[PDB]
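Step one of this worksheet: look at the structure below.
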Amino acid sequence: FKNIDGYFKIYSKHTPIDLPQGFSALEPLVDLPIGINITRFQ
Amino acid sequence: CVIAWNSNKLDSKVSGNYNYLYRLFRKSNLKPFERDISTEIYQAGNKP
Amino acid sequence: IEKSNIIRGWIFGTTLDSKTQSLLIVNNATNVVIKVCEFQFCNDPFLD
């Protein structure tokens, strides 16, 4: 999850299986023009 | 692009219009492409 | 790291109250609902 210049971007990935040792990439899936102030999440 | 034009005959009333409001006080400067709609009074002193 | 889809969604905002803006992302088994509104929370957020 990233939020820059008033835009909210969400990248995601799924896979089958402490975190495992391996290499994988993530693809862009959401961009929204929210444009608010975000400091804490749940 | 930025476009500006005149709307005198569409937003002027003899008795005066007060539907349009602006903000004058804030604690910190505004981030680009940001919208705030708060109403809390500007804390200039200690007592709320 | 999950099985049976226990984790559902997320909340984003400044103070998470009825006063200022809030984003909800919910995944109630049918569609990915994203909703940015002026939203109220409780102290024990959970779904059936």
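Chain C is numbered as in Swiss-Prot; the shown residues are, in order, 95-142.
Note: Cβ is positioned from N, Cα and C throughout, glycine not excepted.
Swiss-Prot documents C:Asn121 to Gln as a published mutagenesis change and attaches the note Partial loss of biliverdin affinity. Reduced to three states, the DSSP call for C:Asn121 (mutagenesis position) is coil. Counting every protein chain shown, the number of other Cβ atoms lying within 10 Å of the Cβ of C:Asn121 (mutagenesis position) is 14.
While the structure shown retains the original residue, Swiss-Prot records the natural variant C:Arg102 to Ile with this note: In strain: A23.1. C:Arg102 (variant position) falls outside any helix or strand according to DSSP and counts as coil. Around the Cβ of C:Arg102 (variant position), 13 further Cβ atoms fall within 10 Å across all displayed protein chains.
Other Cβ atoms within 10 Å of the Cβ of C:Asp138 (variant position) number 5 in total over all chains. In the three-state DSSP reading, C:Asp138 (variant position) counts as coil. Here the residue is the original one, but Swiss-Prot notes a natural variant at this spot, C:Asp138 to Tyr: In strain: Gamma/P.1.
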Near chain B, which of the recorded positions C:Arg102, C:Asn121, C:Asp138 can you find when the cut-off is a Cβ distance under 8 Å? none
Quick one: pull the CA-CA distance for C:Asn121 (mutagenesis position) versus C:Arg102 (variant position), whole Å only. 6
